[PDB]
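In what follows, a single structure is set out as structure tokens and then discussed.
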2 protein chains.
Amino acid sequence: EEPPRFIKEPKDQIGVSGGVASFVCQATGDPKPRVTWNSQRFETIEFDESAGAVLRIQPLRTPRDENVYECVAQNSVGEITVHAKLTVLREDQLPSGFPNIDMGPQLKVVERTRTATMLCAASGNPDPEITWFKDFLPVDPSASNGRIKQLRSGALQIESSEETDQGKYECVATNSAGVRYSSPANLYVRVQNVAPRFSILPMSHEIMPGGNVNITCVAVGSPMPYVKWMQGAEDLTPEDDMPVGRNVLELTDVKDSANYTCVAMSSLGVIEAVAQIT
Amino acid sequence: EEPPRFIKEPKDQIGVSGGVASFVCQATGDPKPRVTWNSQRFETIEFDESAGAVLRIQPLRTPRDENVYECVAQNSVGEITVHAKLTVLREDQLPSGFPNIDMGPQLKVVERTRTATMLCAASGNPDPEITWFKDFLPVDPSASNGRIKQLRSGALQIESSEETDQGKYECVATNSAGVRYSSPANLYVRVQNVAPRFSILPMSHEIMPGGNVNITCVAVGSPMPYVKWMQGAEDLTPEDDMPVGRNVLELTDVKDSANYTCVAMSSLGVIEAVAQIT
Ligand SMILES: *[C@@H]1O[C@H](CO)[C@@H](O)[C@H](O)[C@H]1NC(C)=O
Ligand SMILES: *[C@@H]1O[C@H](CO)[C@@H](O)[C@H](O)[C@H]1NC(C)=O
Ligand SMILES: *[C@@H]1O[C@H](CO)[C@@H](O)[C@H](O)[C@H]1NC(C)=O
Ligand SMILES: *[C@@H]1O[C@H](CO)[C@@H](O)[C@H](O)[C@H]1NC(C)=O
Ligand SMILES: [Cl-]
Ligand SMILES: [Cl-]
Ligand SMILES: [Cl-]
Ligand SMILES: [Cl-]
Ligand SMILES: [Cl-]
Ligand SMILES: [Cl-]
Ligand SMILES: [Cl-]
Ligand SMILES: [Cl-]
């Protein structure tokens, strides 16, 4: 038995109409505490097995949202309260130094293990402090053990991208004038894990001496396989330029019968299919 | 002015007929030395701006190849000689403990920056020492500053694969009985660097109320782009399963006119094309 205490408490906020405001609040204890905040535009997002909670108001409408909000915490021992004030202005009423997003993040795809750098440039007076959110919850780069870090520019740099880094990112600029949210941007993390297989097999043929036949080989997969030709030991396709996906063996003037082999190959496998001219 | 001296000298060798034998020899000095070894099956391969040289005999034929070979080194100051003996046996005359390749390396494709591990398991008595060759020249893992290293198994592990790691690899087993070469294996290093573009554009249409039309979007590139649909702000394709390459928007019973947008997207770009139903 032990009463709960807040690891993080909510701060007061000054928002802009049409934009977003978020209030964060989590606590720890034994047994675990359960946090609660107290409408279509209001939404709650839990974390840390319910012990954390984020209130998100979007879009902001003034002065209806302009109130105080409490974050309670239930426990077998007791419960505590924490306050946080919301203010909301309109675009035509924003102070000169209110934060503005000059360049926000944008829809991006990153292949697994590669680096994703979610850009964000913001002005204001004083210069705003950039935080980031992902799936309506704040990003904590310090928790990543060096893999994720914010650059001096505000950019969120995600090295060694993994599947869980996929999600809806938005950069947030805060200063004494208030808080401005960017247009959201989805990050997609691409895994390429499909072994190569033939889509169009080479056809066997019978021909007269010269004797013009093209033989087509088409293979698919993710990554997309190279496709080269061989007649037994000797390979016809030169390495310098080897086709990906599709390779059509043009035979000009043929005299004797021979068996041609198509090899499709990627990092996930090698496949073979034979075409025999008679 | 300074005479030349050998950084590495050739060793005597015992080969097997049909197989390969290689003699290595390089030297250093001011001015630089130029090394020379002294037939269709004989070949020389230079390195270190000609100061290094490798004699390669393949295939071995006994007893015609069974001779002494010298590696001279020309220089303004003088020149030096180094000897090395070749012996060649037939398969039916191999000592019990002569090296054998149990599992050799094989044709492989590795994507750039990924790890390529060229396997090689060999038996013999005593147990043979594995060295590796690439494009008829020996691999020196110590030169890679940790990126390349031989495993205890004999495997050549190539981390952070780059374009120059592409080439023809063969593992070599050596012990007191002699030297055995494996079947060669090509390693291909795949770079995926083609920005996404549409191969089949969506078609505009005119329809009656219900009004069944499928709209096809096909894009290509390396890596291969995702392909999703949107009607302005709202995106129709669910994230969980998003098609790669091809996406065909089935419209069942339509009543009002609307503009549908196809977005193709990879790590190298985002492209858009619109289809308008009337
Ligand atoms: C094969 O393809 C080439 C290139 O398109 C063409 O010029 C040739 O006529 C074709 N020959 C056939 C189909 O026999
Ligand atoms: C090709 O292979 C087939 C099937 O094994 C065999 O029957 C045929 O003799 C071969 N033809 C040629 C020209 O090598
Ligand atoms: C569109 O494709 C689906 C699936 O193949 C098919 O069942 C349907 O009849 C098609 N409708 C069209 C072409 O209008
Ligand atoms: C679709 O866009 C075209 C081209 O901008 C525009 O002329 C048309 O009014 C739009 N139609 C609909 C249904 O939104
Ligand atoms: Cl807060
Ligand atoms: Cl900052
Ligand atoms: Cl923005
Ligand atoms: Cl297949
Ligand atoms: Cl040697
Ligand atoms: Cl070893
Ligand atoms: Cl082998
Ligand atoms: Cl295009």
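All chain A residue numbers match Swiss-Prot; in order, they span 30-67, 75-189, 199-235, 240-327.
Each Cβ is built from the backbone N, Cα and C atoms, and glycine gets one as well.
The annotation domain 'Ig-like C2-type 3' is assigned in Swiss-Prot to A:245-327.
DSSP classifies A:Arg97 (mutagenesis position) as coil under the three-state reduction. Among the mutagenesis entries in Swiss-Prot is A:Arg97 to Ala, noted as: Abolishes interaction with NTRK3; when associated with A-100.
Looking at Swiss-Prot, you'll find the mutagenesis A:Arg100 to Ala noted as follows: Abolishes interaction with NTRK3; when associated with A-97. Long-range Cβ proximity for A:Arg100 (mutagenesis position), meaning a same-chain Cβ under 8 A and a gap of 6 or more residues, is found for none.
Counting only same-chain residues at least 6 apart in sequence, those with a Cβ under 8 Å from the Cβ of A:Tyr233 (mutagenesis position) are A:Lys144, A:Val145, A:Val146, A:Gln211. A:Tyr233 to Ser appears in Swiss-Prot as a mutagenesis experiment; the accompanying note says: Abolishes interaction with NTRK3.
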Secondary structure content of the domain 'Ig-like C2-type 3' (A:245-327), with strand meaning DSSP E or B: 0 helix, 49 strand, 34 coil
Through-space Cα separation in Å, A:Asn67-A:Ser75, 7-residue segment unmodelled: 11
Other CB atoms within 10 A, centred on A:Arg97 (mutagenesis position): 13
